[PDB]
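Peer 1: This is the structure I want to talk about, given as structure tokens.
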Amino acid sequence: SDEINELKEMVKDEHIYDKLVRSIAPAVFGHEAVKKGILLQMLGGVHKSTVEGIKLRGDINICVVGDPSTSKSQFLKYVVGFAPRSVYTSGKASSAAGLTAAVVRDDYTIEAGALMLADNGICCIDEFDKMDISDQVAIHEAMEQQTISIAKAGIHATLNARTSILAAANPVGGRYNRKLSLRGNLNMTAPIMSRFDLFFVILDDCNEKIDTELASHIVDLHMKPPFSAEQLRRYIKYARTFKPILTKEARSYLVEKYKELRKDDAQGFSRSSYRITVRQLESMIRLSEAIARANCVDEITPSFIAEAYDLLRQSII
Amino acid sequence: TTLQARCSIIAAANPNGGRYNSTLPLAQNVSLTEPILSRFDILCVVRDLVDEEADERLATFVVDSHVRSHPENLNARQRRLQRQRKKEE
Amino acid sequence: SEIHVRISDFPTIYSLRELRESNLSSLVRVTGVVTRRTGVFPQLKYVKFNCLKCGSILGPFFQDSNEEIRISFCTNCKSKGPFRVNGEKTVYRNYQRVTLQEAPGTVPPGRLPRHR
Amino acid sequence: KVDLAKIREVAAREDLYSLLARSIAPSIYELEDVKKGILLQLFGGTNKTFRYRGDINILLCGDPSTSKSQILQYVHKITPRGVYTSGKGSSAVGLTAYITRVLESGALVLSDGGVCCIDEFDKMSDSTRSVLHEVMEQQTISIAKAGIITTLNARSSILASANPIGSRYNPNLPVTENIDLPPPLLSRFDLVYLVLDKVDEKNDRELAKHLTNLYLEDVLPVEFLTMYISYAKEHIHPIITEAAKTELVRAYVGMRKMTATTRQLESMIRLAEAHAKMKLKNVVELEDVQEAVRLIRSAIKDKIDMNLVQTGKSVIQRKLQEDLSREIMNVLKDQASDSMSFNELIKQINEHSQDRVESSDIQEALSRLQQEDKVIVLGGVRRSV
Amino acid sequence: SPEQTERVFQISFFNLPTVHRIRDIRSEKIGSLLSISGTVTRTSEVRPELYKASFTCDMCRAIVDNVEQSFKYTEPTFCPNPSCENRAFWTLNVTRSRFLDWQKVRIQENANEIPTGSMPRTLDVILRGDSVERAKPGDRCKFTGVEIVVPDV
Amino acid sequence: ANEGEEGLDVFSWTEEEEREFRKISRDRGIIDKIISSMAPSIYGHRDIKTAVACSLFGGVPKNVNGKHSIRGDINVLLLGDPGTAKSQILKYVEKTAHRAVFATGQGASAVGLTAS
Ligand SMILES: Nc1ncnc2c1ncn2[C@@H]1O[C@H](COP(=O)(O)OP(=O)(O)O)[C@@H](O)[C@H]1O
Ligand SMILES: Nc1ncnc2c1ncn2[C@@H]1O[C@H](COP(=O)(O)OP(=O)(O)O)[C@@H](O)[C@H]1O
Ligand SMILES: [Zn+2]
Ligand SMILES: [Zn+2]
């Protein structure tokens, strides 16, 4: 009875966007863009079923790359302990088969992997770089089609796994190199990179003021927030109740901005789109739906698509 | 046992390195060998080439499909079937 | 000789986990995968037997395909006796059990399937 | 089958540190930093919730002939809760919960707040490294087998003893690359102790004499240690003052500009909390902060160069990538086809570019160039673009 | 709606002052209100118990109803018709009899209260009526109810 | 997911449906109508849709004198860059074909296919 009035005073705030991007992960110092992306993962898009029977992904997949002391795993713990239907896993290995369904002699039966346990939820994966090749080719179907198909011995099935992926991958060979491209620092190939919605590069820079503020902040959580956790959960679920719809000017701005995105990724003579695909177009429509859910509105303005393109322009470099 | 499996096999593969090279032949583009390639009747090669106008019509089609397939767009089932047929015509 | 009717599209779909005591002696629509299928077996649609001590024969009883017909007595003698099938009127119908396991995409993730 | 005033009388003494340091391992004279690290593991931090783990973690890198399993036996006997296990004895998912017959679970959940002492820690399987990754980080094991999902609170302090491969290893080149364990485990251990030492005939005569003195002839008691840890772990709750945070942050600034991570700072926090738990003062003073800084400084004595990566290898990988690009350009000038055999091109690159390196480094740089998509591989065949 | 049966009211008593462990269960306190914390290993199928049973005599078609089955399937002995002298051969009435849901969940004590070097002791817990499918396997959970003893059927 | 097909067999037909089939089969340009209507949610890719139509309809298996056997089905490989909707066509064939089995990656064993 009081919570609906509290929700009403949330949705009429003038600076909803800043409050929601600051309320995500209050223990973690800094990285407001990563908090914004994690918030958009909690909101997400809407699942669409085409009349031709073709399914379109409504989930959002973040990859976070950073130095070995950058609190990527702290973001993972926050999302696991905060969001419902969330599963923490290690990408390298697990008990029996991790992230994949396995056949068990008992006549074979299915053990669900960590992707399946995060049904309609978030699967936070740590050490995503050294994951197995079977896990690689199962993720290659698991992000977009949201199904894992297992045909082994006498048992064959398809298994629906509606899962939004948050991954934290260290760069191989040491820290992140600022001179190299973002593709060079990671062990992932082209298609599984294009399957991710957005990327976040975080660096452990060495300055006096930032280190002193960070150290005083992290000792200030040891025996010393715009929204509370239940308040954040209620507002996020209320944003999940919204299903936004597009306007014609939004379609015109999206096709022109996809033209602008498609022009800028030219690899010289080859005329090859190495990173920008149609998956970036579905990424922009999903982020526009998530931002329209963030302001609790039923329509997507072209400014929302501009903010989504700003997010992809931040992730592209 | 000699079972019957009269199967039409539709496969979806990727080129070597993740992208197809237009200047290279088909043999080292794939990791497949000659016999597994030889049974396949039609081998459709798709190249993601950047175009100023094909991307425009493709983007308009995909955005219109995402608009059209949204859930928020005499009985309930009869009018549901009628509007689904009107949507798919 | 006999026609049969397959009732289609029951509006309530019940999975194997959701079956309770209220759904007994009623039509249920169940989604599941078949794992084990036995062979085709002939089954007596009408069971009839011959009492050995008495000249009277036991009447034909319809088989419900769940449990065998319990012969407490005979129609002329009120006690149990030797009973064997007469070839005067015999009707055979096909019978096959299938183990309908719940579909692994339908079950909750990580849980156990149910068998009926 | 088969009061607290004694705690308070040693709590008021100022010499309880060396007393408890020689009480834990009276047989071993040297490595007082090792026994005080294990001692601070027995005390440990407080369980914090709003959650961060308060326990410190110790990995002993040393020769098997050097006495370390005696120390593991002693910390097993001293502790109220704790399990000694062998790395060769239990692997796969044996140390965590496994379904048998019921759910028979391992020592990582049966020892809540206690020490799990793993001997021969080098023989961990990859599944056991993956289990231990959420043992250190999440302090919670989780499995999903046979319809059973369980999320069990580990909350355990781990003491591991590792074995270097073969011979004892020189201190000139870093010791961490000899250890077979992955650097994700080494980055989560709070304290690493190099038990390696060389003979100098000073106290080895004393070691032999007192080792034969048990044959020639026949400090706090262990039960007092047990009740002292049991009283300190739950009935004593230290707090952090606002004053000591300034010395903490300038100490971290001094560590970073020398080389340090924020895990080291949070290790100082939990180490000072454990020392305040030992002193029974229920307050973190100045002195435990500099003691924790000194102990972590001595640990780092042994830009962080983690992931088993030294910066010389990190730059010579790119140098070999540039050398392979130059060799590919020379091959392209020599012949139109860029495809070459791996062995002949690797031999030419090793002979022509610089001094002799491993053949795996050149193909690792080529796999780097696969990731940057500059060079394509087939198989082998290496085609430059 | 012609079918109308007596409602099977189920009484639940929660919030006991103390909770018992499986190791603390003794046979001196059966039939008593106890609360047990544990982890479910596996759960059974939601099956129908024969709660109240109705039978027909095979001789004179007399009806005996409200036969109660405690732990084994029982049939009436004496035919209520004084003219009939039937003792065996009673046919069950599936429609007239009243059934209840049944579930048998198997629990063991939690890892916090497991002592050094012991296999966990097990206990079967019966859920009937509304409480079926409430407890999923592998969860820390508290059951409050009755300690009973079952014979060899 | 479509609840509009009400019947036991979705691929069954009535006599009026057969009459409409015979009506639309005699239209010139029915080949291009089938090709353009195959996977309607995908733009372009005329070679892909044509190859999928050829594989979905298939040829005729032949038996010559009881001595020679000729395969009748058509196998189609789609090699392409990522982001070109190669898998959505496969899911459309899963929706469209009378019998459709899926496999991918390392999850398909050597005896998960074929038979075991
Ligand atoms: N900016 C920050 N704010 C709060 N806590 C931090 C911050 N940076 C680091 N930490 C703490 O330090 C730890 C950093 O570990 P992390 O960088 O996640 O390791 P990895 O890179 O191996 O995942 C986290 O557990 C977190 O609690
Ligand atoms: N006409 C089209 N051309 C290319 N991609 C499209 C088209 N229409 C939709 N898509 C997108 O393609 C995605 C599926 O691609 P997918 O087949 O998984 O890639 P891959 O071919 O690498 O497996 C869908 O998310 C959809 O948004
Ligand atoms: Zn008779
Ligand atoms: Zn009677």
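Easy rule for this one: first residue shown is 1, then count along the chain.
The way this entry was determined, per its header, is electron microscopy, 3.7 Å.
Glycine residues also receive a Cβ, built from the backbone N, Cα and C atoms like all the rest.
Annotation comment: Swiss-Prot describes D:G62, D:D63, D:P64, D:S65, D:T66, D:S67, D:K68, D:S69 as ATP binding site. Looking at Swiss-Prot, you'll find the mutagenesis D:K68 to A (Swiss-Prot position 574) noted as follows: Loss of MCM2-7 complex helicase activity.
Each of the listed features needs to be described in terms of its position in the shown structure.
Peer 2: A coil conformation is recorded for D:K68 (mutagenesis position) in the three-state DSSP classification, outside any helix or strand.
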Peer 1: From D:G62, D:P64, D:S65, D:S69, which binding-site residues have a C-beta atom under 6 Å away from some atom of ligand 2?
Peer 2: none
Peer 1: For D:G62 (ATP binding site), list the number of other Cβ atoms lying within 10 Å of its Cβ atom.
Peer 2: 21
Peer 1: DSSP on D:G62 (ATP binding site), three-state: which is it?
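Peer 2: Where D:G62 (ATP binding site) sits, the three-state DSSP reduction gives coil.
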Peer 1: Show, in sequence order, which residues other than D:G62, D:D63, D:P64, D:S65, D:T66, D:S67, D:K68, D:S69 on the same chain lie with their Cβ within 8 Å of the centre of the Cβ atoms of the ATP site.
Peer 2: D:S161, D:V195
Peer 1: I'd like the number of other C-beta atoms within 10 A of the C-beta of D:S65 (ATP binding site), please.
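Peer 2: For D:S65 (ATP binding site), the 10 Å Cβ neighbour count is 7.
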